[PDB]
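In what follows, a single structure is set out as structure tokens and then discussed.
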Amino acid sequence: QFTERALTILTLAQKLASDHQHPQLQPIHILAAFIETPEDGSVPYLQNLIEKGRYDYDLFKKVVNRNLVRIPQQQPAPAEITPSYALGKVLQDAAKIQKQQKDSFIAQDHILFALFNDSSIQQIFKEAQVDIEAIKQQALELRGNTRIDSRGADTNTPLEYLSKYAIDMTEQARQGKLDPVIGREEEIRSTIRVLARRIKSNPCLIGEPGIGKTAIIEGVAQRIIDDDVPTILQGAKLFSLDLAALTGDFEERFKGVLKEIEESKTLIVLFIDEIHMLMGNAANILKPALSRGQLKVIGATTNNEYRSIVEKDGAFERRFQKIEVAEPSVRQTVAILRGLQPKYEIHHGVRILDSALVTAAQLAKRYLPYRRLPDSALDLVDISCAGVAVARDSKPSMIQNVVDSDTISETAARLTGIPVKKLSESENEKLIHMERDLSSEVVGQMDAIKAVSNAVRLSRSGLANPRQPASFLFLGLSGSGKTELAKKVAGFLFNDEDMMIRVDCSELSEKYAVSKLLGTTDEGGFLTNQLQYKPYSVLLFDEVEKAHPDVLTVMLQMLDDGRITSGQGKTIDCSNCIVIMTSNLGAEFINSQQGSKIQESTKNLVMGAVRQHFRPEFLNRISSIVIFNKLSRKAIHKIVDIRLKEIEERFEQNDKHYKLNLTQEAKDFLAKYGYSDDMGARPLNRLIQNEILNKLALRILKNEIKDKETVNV
Amino acid sequence: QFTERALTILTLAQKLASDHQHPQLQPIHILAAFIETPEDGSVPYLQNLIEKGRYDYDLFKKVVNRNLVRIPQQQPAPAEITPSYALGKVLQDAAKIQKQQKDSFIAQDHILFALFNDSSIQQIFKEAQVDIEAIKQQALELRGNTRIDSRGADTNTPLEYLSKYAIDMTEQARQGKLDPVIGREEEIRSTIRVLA
Amino acid sequence: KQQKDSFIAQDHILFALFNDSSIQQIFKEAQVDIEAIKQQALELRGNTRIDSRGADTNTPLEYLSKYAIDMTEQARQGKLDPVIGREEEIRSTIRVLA
Amino acid sequence: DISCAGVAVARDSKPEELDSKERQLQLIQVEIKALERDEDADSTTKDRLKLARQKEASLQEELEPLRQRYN
Ligand SMILES: Nc1ncnc2c1ncn2[C@@H]1O[C@H](COP(=O)(O)OP(=O)(O)OP(=O)(O)O)[C@@H](O)[C@H]1O
Ligand SMILES: Nc1ncnc2c1ncn2[C@@H]1O[C@H](COP(=O)(O)OP(=O)(O)OP(=O)(O)O)[C@@H](O)[C@H]1O
């Protein structure tokens, strides 16, 4: 039976016979119904079955221009009020070729197919078109199996189906639309390598989003239109799915392409983005036909996405090769950064200095966890582009070239902040002065600090395995810098308080591999999240001495490789991560520091304890273990003052401008009552406000303090 | 007042009769002025309500200048000097469909519309402008919402009811109709930034 | 084509037989030309019977297709690969049917 | 088959070694471009432009003769 778009074809010739008020349904109505507009946009028109197959229709278009208009006048009601079986035998008569394309019901050409019998101007110059086979011929010769039922423009587009969802950038290549690619070359060649196998030509590309996985396809196709596509491969061209709404459940449409491209004679390729569809319920789609062994197909993913369906399946695996896409090098970035460098600055009507370009690639490489310098650099760039180009655009211009700095800096400032660190000194002088920097926090443990400052350089220069943590287990008490130190650490290192990340073993006696994010069975993402939020980071564990067989055993991986697996299966870099461990074990021996005990002696004395509490392997990834020992007034009162230093931070700083007085006795009193042997004046610290702030807040309440009015005890 | 878009053609139609310096403004003139070239950038060719309504202009592209070259030549000042109320009515006559099709000003269809009598090949073989037959037909095809207000853009379904689902505030902007938000450019700082 | 087929089956030959295979006379035993065959070919196969094989659908049948498929003919068609070495292995698998 | 590919790959198109040379060619040739584009005392024509033009002259030779094996 007819297509609904044949009905829509019918609609037009009728709508013609409606608007142009033809009193009956005649042979020649359906050409205007056929022709969309003078375009070949109708499968009947020019690229059509007709012109190329046997004779040009544009002629029989050019002439029927009148035939359309030679219809007589009507009055309002009667126009085309009849089905006109003279024409309307095609209601039955069109059933000729409907199935013979291996189909269901009648189509545009196919109703027309019976029209060469029915609808035609068969005359001295016979206007009847492609004659015996030629229609059916060209019905097959153009697409063919051109329609099924009612769905999609009846003999849509110049050809048939696909081309709606068929997307080819070899065009855009040969159209120049495509970005040149870099450095995925033999990677492509490996993808290319995928392609020869009678067993599996079908790749899958594992790796981070935004890495270029689709942009990969460029060079794929680019080298294809370069005819770096090899012999077998040359015949194919670019095609890949642009996921269409099915518009009940129309995957038949998406089934449509399948044999279509299958019939299409290997002229193209199939690439598939990411969800290679696992529906929660459509399940096998194309999969068996996909499993047939024709139908070249490309996969791409990152780990867990790959881990989604195929782990069930394995047939994808059975039907594919998975191929990791390595996050490209910074210079891979830097290089292909320059690729659209001219572009985006011209996109943004500006100029660039590679100075920034590398600089972001330098800097930003660390600082966007989620997105990828494989893009984010550029993403910074467009970002870098605009606002300054905006500072050009409506008015805020002479700056056209990207500044190095602000384009990173200000944007980094836009991105995060505290440029001054991110501004100049990179990787290095921080180190030399790190200790003397860190010497701020609490004196003593300086060696450890040095060792830290050492180990962080062990953490650098890649001498120590660039895949490996920085392994730090600390001894002391509350107040002692397991208490503290991390605060400085990333604040020094990552310039943050929160790259420091809190973990308590007391929480974890048994199963926390459960809440580590186990394999979903209810989402334990925390640890993962902790990095998955925060990749360049500092890892504080608490009660580490009580670390239980569970938590410690992943500590091993944490100890290992500078990488962290998940329960969902993702592994996650620990290398750029810093690990921090509360250990109070030798608290005895720590307490013995009353004797100001020979450290190593008491360390050795301690060691056995910790040596007991931990298998060596643990101990033997540990990059150091140190006490946080006895405190000197020298230390103390300064450390005291340290908070006293920063009192202002909101107060005299971001609020009050309060002009500070302290009596040294009080400054000592601080130590005096306040310093706790075991816990320090860290308890008094909590107290401080009481004896300090409220004491002032009192005056604040009073107003005996006006700004700078200050009286203390 | 006439539609600018219409008047854009109209004065260009006055310009049309000026280039060959026609003696008079007469029905078959703007049949050339309606069309820069067959591009739907000139709608009167294909996108015209007639090619879809009645008379396709493809080969009917042929005859328009054929007349305006065969007009008796004139000199500059008498060119576009006259409405020639035979044509000069189209000024007013364009206001006839604005009622049947429900419009207010005089638009590209209307300037076109009025012409539907003699602007043509009117003969035994008449390649011409049907009177109500092409437009009221296809002035719904085109558009369907003829009213464009006192100030408006192309009056032929600009994006298919683009102003009937989304207000333009740049109206009210250009119209100055909303209290400009404040401390908001740093937001905008994002926006424009967000854009490019 | 209206039987929606690449090949011409035993319903299709009879389909043409609807004229000279008939008694079309004063008392007409014709053969129903279009109406009855089609929808009863909509009963019996469909496009489902593309064609290109041996032929099987006599009496109550004309199915064993779609999911039903065989590679034996395909092997006689040489559609597939000569195996090795699982012979006596197959000898078992074979002898299982016994 | 993968080997059969890898050969064909090489055999499929220009022998990796050829395209490897094609590759490294493409590497700096675009790099050297952007360098002098701006007024610089450091990244300008001084350093890498001289570096590349020799570095490009290093492996440029074998290509067409080793392509002449295909000829
Ligand atoms: N090698 C490359 N050559 C050219 N452009 C690239 C390259 N890598 C990335 N891009 C650019 O990155 C943008 C999109 O990145 P892309 O989507 O390819 O990353 P992705 O890992 O493929 O994420 P997706 O899942 O969408 O494929 C495009 O503008 C593209 O031009
Ligand atoms: N090494 C140190 N570096 C910086 N501040 C220190 C240090 N030692 C003591 N302090 C003081 O202690 C304050 C912070 O104490 P902190 O929050 O680190 O204790 P904690 O985090 O509760 O850990 P714990 O329970 O093991 O003591 C600082 O503001 C400072 O005044």
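We're sticking with Swiss-Prot numbering for chain A, so the shown stretch reads 6-252, 259-292, 297-411, 535-659, 666-857, in order.
So this one's electron microscopy, 9.3 Å, going by the header.
Cβ coordinates are placed from backbone N, Cα and C, and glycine is handled just like the others.
Database features, via Swiss-Prot:
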- A:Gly212, A:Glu213, A:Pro214, A:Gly215, A:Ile216, A:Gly217, A:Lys218, A:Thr219: ATP 1 binding site (BINDING)
- A:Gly614, A:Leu615, A:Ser616, A:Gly617, A:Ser618, A:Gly619, A:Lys620, A:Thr621: ATP 2 binding site (BINDING)
- A:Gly217 to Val: Completely abolishes ATP hydrolysis (MUTAGEN)
- A:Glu285 to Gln: In HSP104(TRAP); completely abolishes ATP hydrolysis, but does not affect nucleotide binding, thus keeping HSP104 in an ATP-bound state; when associated with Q-687 (MUTAGEN)
- A:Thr317 to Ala: Reduces rate of ATP hydrolysis at NBD1 nearly 10-fold. No effect on oligomerization (MUTAGEN)
- A:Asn728 to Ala: Almost completely abolishes ATP hydrolysis at NBD2, but does not affect nucleotide binding, thus keeping NBD2 in an ATP-bound state. Reduces stimulation of ATP hydrolysis upon substrate binding (MUTAGEN)
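The two recorded residues A:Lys620 (ATP 2 binding site) and A:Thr219 (ATP 1 binding site) have their Cα atoms spaced 46 Å from each other. Sequence-distant neighbours of A:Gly614 (ATP 2 binding site) (same chain, six or more apart, CB under 8 Å from its CB) are A:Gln583, A:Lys620, A:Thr621, A:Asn728, A:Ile734, A:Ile771, A:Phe772, A:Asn773, listed in sequence order.
Between the recorded positions A:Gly215, A:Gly217, A:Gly617, A:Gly217 has the most other Cβ atoms inside 10 Å of its own Cβ, all protein chains included. In the structure shown, across all protein chains, A:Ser618 is the one of the binding-site residues A:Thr219, A:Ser616, A:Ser618 with the greatest number of other Cβ atoms within 10 Å. Sorted by the number of other CB atoms within 10 A, the binding-site residues A:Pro214, A:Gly619 start with A:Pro214, the lowest. The secondary structure of A:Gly619 (ATP 2 binding site), as reduced to three states from DSSP, is coil rather than helix or strand.
A separation of roughly 5 Å, to the nearest angstrom, links the Cα atoms of A:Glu213 (ATP 1 binding site) and A:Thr317 (mutagenesis position). Listed in sequence order, the binding-site residues among A:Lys218, A:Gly614, A:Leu615, A:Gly617, A:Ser618, A:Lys620 whose CB lies under 6 angstroms from an atom of ligand 1 come out as A:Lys218. Each of the binding-site residues A:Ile216, A:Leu615 was scored by the other Cβ atoms within 10 Å of its Cβ; the lowest score goes to A:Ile216.
When the recorded positions A:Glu213, A:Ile216, A:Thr317, A:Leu615, A:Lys620, A:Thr621 are checked against ligand 2, A:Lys620, A:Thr621 have a Cβ within less than 6 Å of one of its atoms. In sequence order, A:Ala220, A:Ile221, A:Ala315, A:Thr317, A:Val340, A:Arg387, A:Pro389, A:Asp390 are the same-chain residues whose CB sits within 8 A of the CB centroid of A:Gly212, A:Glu213, A:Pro214, A:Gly215, A:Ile216, A:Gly217, A:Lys218, A:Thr219, the residues recorded for ATP 1 being left out. Nearest Cα neighbour of A:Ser618 (ATP 2 binding site) among the listed recorded positions (A:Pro214, A:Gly217, A:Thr219, A:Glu285): A:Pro214. A distance of 13 Å separates the Cα atom of A:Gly217 (mutagenesis position) from that of A:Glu285 (mutagenesis position). Listed in sequence order, the residues A:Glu622, A:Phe772, A:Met823, A:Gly824, A:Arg826 complete the 8 Å Cβ shell around the ATP 2 site centroid, once A:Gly614, A:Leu615, A:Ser616, A:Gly617, A:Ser618, A:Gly619, A:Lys620, A:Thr621 themselves are left out.
For A:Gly215 (ATP 1 binding site) paired with A:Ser616 (ATP 2 binding site), the C-alpha to C-alpha distance reads 45 Å.
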